[PDB]
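Novice: Got a structure for you, questions after.
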Amino acid sequence: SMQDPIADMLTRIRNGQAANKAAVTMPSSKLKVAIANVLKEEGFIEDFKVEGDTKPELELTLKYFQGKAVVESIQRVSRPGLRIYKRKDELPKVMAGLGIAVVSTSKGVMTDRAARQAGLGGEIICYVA
Amino acid sequence: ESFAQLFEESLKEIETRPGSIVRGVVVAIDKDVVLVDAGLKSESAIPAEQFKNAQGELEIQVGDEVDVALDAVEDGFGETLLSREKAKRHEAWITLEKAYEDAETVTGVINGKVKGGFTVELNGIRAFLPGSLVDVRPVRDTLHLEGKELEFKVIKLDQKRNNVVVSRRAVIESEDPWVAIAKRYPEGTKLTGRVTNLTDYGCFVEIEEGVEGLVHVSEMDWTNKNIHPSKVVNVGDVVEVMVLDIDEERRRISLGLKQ
Amino acid sequence: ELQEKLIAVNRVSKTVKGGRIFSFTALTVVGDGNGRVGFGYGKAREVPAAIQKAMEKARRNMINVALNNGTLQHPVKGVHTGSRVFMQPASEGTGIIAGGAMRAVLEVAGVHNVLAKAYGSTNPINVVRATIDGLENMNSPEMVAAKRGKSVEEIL
Amino acid sequence: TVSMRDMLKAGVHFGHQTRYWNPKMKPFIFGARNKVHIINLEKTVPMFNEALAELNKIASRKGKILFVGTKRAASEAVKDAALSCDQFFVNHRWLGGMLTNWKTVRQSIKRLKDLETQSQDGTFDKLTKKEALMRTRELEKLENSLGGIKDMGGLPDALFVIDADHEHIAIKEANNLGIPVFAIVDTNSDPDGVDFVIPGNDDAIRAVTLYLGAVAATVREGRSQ
Amino acid sequence: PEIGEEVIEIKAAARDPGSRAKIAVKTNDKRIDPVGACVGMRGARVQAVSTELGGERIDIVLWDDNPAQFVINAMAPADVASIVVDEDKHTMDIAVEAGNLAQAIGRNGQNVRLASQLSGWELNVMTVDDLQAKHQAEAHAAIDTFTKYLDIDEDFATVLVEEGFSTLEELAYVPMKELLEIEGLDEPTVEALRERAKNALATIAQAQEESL
RNA sequence: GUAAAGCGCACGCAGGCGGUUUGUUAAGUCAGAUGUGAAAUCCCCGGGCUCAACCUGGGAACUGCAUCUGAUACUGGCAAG
RNA sequence: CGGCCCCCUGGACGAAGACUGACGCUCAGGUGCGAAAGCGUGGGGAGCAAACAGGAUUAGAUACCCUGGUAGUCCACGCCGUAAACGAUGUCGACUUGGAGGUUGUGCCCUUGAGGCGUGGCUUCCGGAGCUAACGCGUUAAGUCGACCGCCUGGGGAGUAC
C-alpha cells in the first residue's frame, strides 16, 4: 500500500530528472506543497502548480542545466519506518553546504540553513543535492 | 504553423492507399529495375516485367506515370506492392462497365479450354474461363481459325475468384471457400494462379478466393530434387497450375505444375 | 610538467596448444598536479613496453577535477564494479590518507589533503576507476550556483 | 535558405515505419501517416538552417569537410557533392577506424598515391602480365575505398553524414576525436552521438540530393568568404 | 614528429634566425599540447634547435583562436594585457606596463621586428598609461574638430556630449533609442540632432565640393 | 535469480506501518530556563617541578534524567469531514 | 486442473452508474491447503510396474536390453507434510523510453470487408536507460523508492547428533 507520500514524491522527481521529463505530476498534499515551495526557493525546480478542488494534482516543473539534471541527488531521511529528529546544533550539512536538507520545524518546513539561522531543529525530511 | 497541419491533411486528401492515383514519375530506369516516387516514404524497386507490354520491350521512359499499390509498408527498407495489380483494377472496371449496357465489347480470342473453359486474353493479361462461355452455342472454336478474333461476351464469372469466361463468336447474339469446394475439384481442373512466396520446399500459388495451394517441389518441372523452385519459375506470376488433390477439411489443396 | 605513476604491473596468461603464453599489464596514472587526471591500462609481452603503452593511453583521455585549494570541495563517493570508494575533504597538513592505487591517483591529481577509504574490492584497476568517477562527479560551488540560478554567497 | 515547400516536394517529411522508430526521435516526429512516421518540418527547417550556418563558418576558417554516405543509392551523389566544393568524401564502405586509426590509414593513402603515380606519371609499361593485373586490382580497391580522402592530409575538421544508424562507426570515431558531426537522422536512427542533427529522410534519393546540394552551396560560400 | 603527421598546426614562422625564433602553433583539441611536443622533456627537442644552426632564442606559443589571440602570442615570451584594432592595417598596439616592457620590448631592434612579422602585419608596442593617453585623445576629437557636424545651442550641447559616447561623429548608425532615455526627449528632435550630424557630414562633403 | 541466503502456498491475532481536509490537544518532536549529572580521569587555555612524564588553577564536557515555561511543521491522541 | 452432460460451488475481468467512507498493507506465534512416493482400514485391479524370477550382455552385471511379474498406480475415509514444491526471484503500493505478438473484454467508426481509431485485464518474446561479478533483468525489473515479514555470515563435520 502507499505508506509514505513524500518519498513517493521524491522518487517521482528523481525519475523525471533521470528520464528528462519536463514536468512531474502527482496528487497534492500540504506537506508536499511546502516541500515543493522550498525546492523552488532553493532553485532545484522551476515552478510548481497545484490544480484541482476535489483531488488536486501537484505538478512540478523540472530543471535541466547544460543537458543534465539539476537535482543530482534526492533522498528521504525521515521515513515512516524510522523517524529522524534533529536538534539545531546537530543539524546536518548536505554536500558540505552546497546541497540542502529539508527540515520540518515548529515554524514550518525550511532548509537546514534557515532552521539553523532561526535557532531550532526538527524532523529531517530529505536531503537534496 | 497550422500551415503544416493543414498541408498534412491536404496531402492526405490528395493521396489514397491502393494503386489508384497515377503519381509515381519514373525517375530512374536501368535494366532490370524501374523506380518511381508516388509521394511515399521511399522509392519502389520495380521489376522491368511489370512494364513491358505484350511483346517484351519497355514502353515508358523518364517522367512517365503509373500508380502502384499500397497497404503494405517497409519490409526493412522500401515502398510498394507492384503497379500491374493496379492494371487489374482497370480491367475490373472495364469488365464492370458491361453491367451498364449489359455488354462489354473488346477483342476476345479463346483457343482452348484450360479447365473446361476457353482462355480469353485482354490486351496484356490472359484470363481463364469456364466451359460454356467460350462459345454462345456448341459452336466450338476448335474448327475456327486458330486464335481467332471476335470479342468477349461474358457467360460466367465467379465474382470473388478471378475466373471470367467470355463468348468468342457470333456477333449477332446479344467459411466461404470451404463449404462448397467442389467447383475446381473433380480430378484435374487447371487454373491460372499467381504465385506468392517460394518457401524452398514450395511455391504457394493461390488465387481462387482465399485458398492456399503448394505445387511444393516434386513436380514443378521434369527434374525431382536438384530444382530449387526460385530458379525454375518466378516470383509473383500467373501460371499453369491445377488442383490434383483437395482437402476441404485440412484446407490443403495440393496443386501441381508438371502437367 | 605532467607527473606519471605506474600503480601496478601484473602478469597474465593465455593457454595455447603448446603451453602458456605470458604477458604483462601495466596500470598507470598521470596528472598535472591540478584538476586534470588520467589513467591508462596497457598490455604487452614485455613489461617496459606495456608500461609505455599505459603512459600513452593515460596521456590521452584525461579528465578535469574542480579542486578547492589543496583538497576536495565536499565528501564524495565513487564506485566501479566492486571497488566502492569514499573520500572526504580534509584540513591542510593532514596529507593523503588513502590506500594503494587510490593514493596514487590522488597524488597526481594534485590533491594534498584527503581522508579516504576504499570499501569493497581493492582491485587496483577498478578502484582507480572508482576514484576517477568520484572525482569527476564532484562539482564545485560555482558550478552548483550556475546549475541552480543563484550566486555563490547565496549558497555559501 | 532551403525552403519548406522544396523539402516537401523532395520527400523529407517522410520517415520510417512505426515499428522501426527510435523514441529519442519522438520530438522530431509530427505524426504517423498510413502507419509511417512523418517528420515535423517546422522543427526540421530551422535546425537545418543552423547546421548550414555552422558548416559555412567552418569553411570560412579553412575547415576540412568529409562527406559520408555508403547507402550505395546516393554514393554517386555524395561524391558529386564533395567534388563540387572540392571537399573530401567516403562514398563506399567506411574503413573501421579511418579517423581514430588515421596513422595506419595514412600509409594506405600513401601506397594508393604511389600506385597512381606508377600508373600515370611513370609511363614505364613493360610489367609481367599477372603482376600488372594485380597492381591494377589493388589500385581499383584503394581508389574505391580512399579516393575522396587521398588529398586530405590530416583529420577533418567537420563530418557531414547522410545516415546516422548506417554510419554509426564514423560517428563514434568523430565523437571519440571530438570532430563536429552534421547528420541526417531518420526516425529509426539514433541522434545522441550527433552534434547538429538533421531530421530527414535518409533513404529517398531526391531528398538526399537536396540535402547535399544546400550543404555544398554553403561550403562554397564559406570558402568564398 | 607530431607536426610531420599533421598533429601540430604550424601556420607562419615569423622568426629572425641568428637571434630570437619565437613561433606560435595551433592543434586540433585532442589532448595533444603543440608547444609541449615542440619542447619535450625539460626542453629536450627545444635544446636541439637551440644549438641547431646556432645559439637562437627559439620560443613556442600555444595558439588559441583567430588573429586576436595571435597578437598576445606574438608578444611572448613576455606579459601582454590588451591591444587595439582597426581595418586593413589594424596595427596591433601592444599595451603592457613599463616594468614588463623591459623584457617585452627586449631589444629596440630585435623583438620589435621578430614580433612584428609574428602576425604578418606590424605591431606598435606601447604602455598601459600611453593607451589611456591616446584613448582620451579620441573622445575629445569626435568633439576635438571645431564641432563641424550637427550644432545648435552650446549649453544643451555640453549636457548632451557629457552622456554621449564617442561624441556624435557618425553616431546615427548606432542605437537611436538610448539618447531618448536622457532627461529631455519630447518629439524626435535629438533623433533629429543626430540627423543634423548626418547633414553636417553632407555639409562636409559639400566642403569637399568647395575643395573638389 | 546463478556465489550463503525468499518460508511450498495462503489466511490471519499480537505487533509494525498507514490516503486526504479542518479543528483541537501537546504525548513524541523542537526551543529556553532551573535542578542535578561527586571528585579524579579525557579535552582547551594557563601555572609549577631545569624539561618531560608528574603535579596543578580555571574552563569545557559529562551527549543523560527530572521539572517549569513556550513553539505546533511533522508523528501521535481526540472530534468532525 | 483436460472426453461430453447435469447438480452444487469459489474466484477473475469489463461496462457504466449508485453506495460505504480509510474500513487499508504486512504478519512472529497460530490456523488451513499442500505433487509423487509412503502408511492405515475397506473396495477394486485392464494396462503399466519398484521388489522378485528367468534370458541375455559382461571380466563380473545384484544394472542398462528381453520375457514374465507382485506391492502400487484406481476408488472411499483417515494420516503423512516433503520435492530442482523453481521464475532457484516474499507480499503490497508508487514512478521510469520502446517494438513484435497471444488471449479476453469493451467504446466509437460508413463493420462500405476478413477491417479503422481507441481503452481495460492476463500473458510470450526482443530490447533502451538504469542496474549487475558477469551472465543477464529490463513497465510482469534483477531499474528508481516506501511498508512489513522471512532468511544468510568460509568449506566440511551437518541439516547430522542430543
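We number chain C the same way Swiss-Prot does; the residues here are 10-165, in that order.
Every residue gets a Cβ built from N, Cα and C, even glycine.
Annotations per Swiss-Prot:
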DOMAIN    C:11-74  domain 'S5 DRBM'
VARIANT   C:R20 to L  In strain: SPCR9; spectinomycin resistant. Not a ram mutation
VARIANT   C:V21 to E  In strain: SPCR7; spectinomycin resistant. Not a ram mutation
VARIANT   C:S22 to P  In strain: SPCR13 and SPCR15; spectinomycin resistant. Not a ram mutation
VARIANT   C:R112 to S  In strain: NEA-319; neamycin resistant
VARIANT   C:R112 to G  In strain: NEA-314; neamycin resistant
Novice: Sort out for me which one of C:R20, C:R112 has the most neighbouring CB atoms within 10 A, since those are the variant positions we care about.
Specialist: C:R112
Novice: Specify the count of other C-beta atoms within 10 Å of the C-beta of C:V21 (variant position).
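Specialist: Looking across every protein chain shown, the total is 10.
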Novice: Within 10 Å of C:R112 (variant position), Cα to Cα, which of the variant positions C:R20, C:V21, C:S22 are there?
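Specialist: If one measures from the Cα of C:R112 (variant position), no variant positions come within 10 Å, so the answer is none.
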Novice: CB neighbours of C:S22 (variant position) within 10 A?
Specialist: 10
Novice: Over the span of the domain 'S5 DRBM' (C:11-74), count residues by DSSP class, listing helix, strand and coil in order.
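Specialist: Computed counts for the domain 'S5 DRBM' (C:11-74) are 13 helix, 34 strand, 17 coil.
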Novice: DSSP three-state call for C:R112 (variant position): helix, strand or coil?
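Specialist: Note: C:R112 (variant position) is helical by DSSP.
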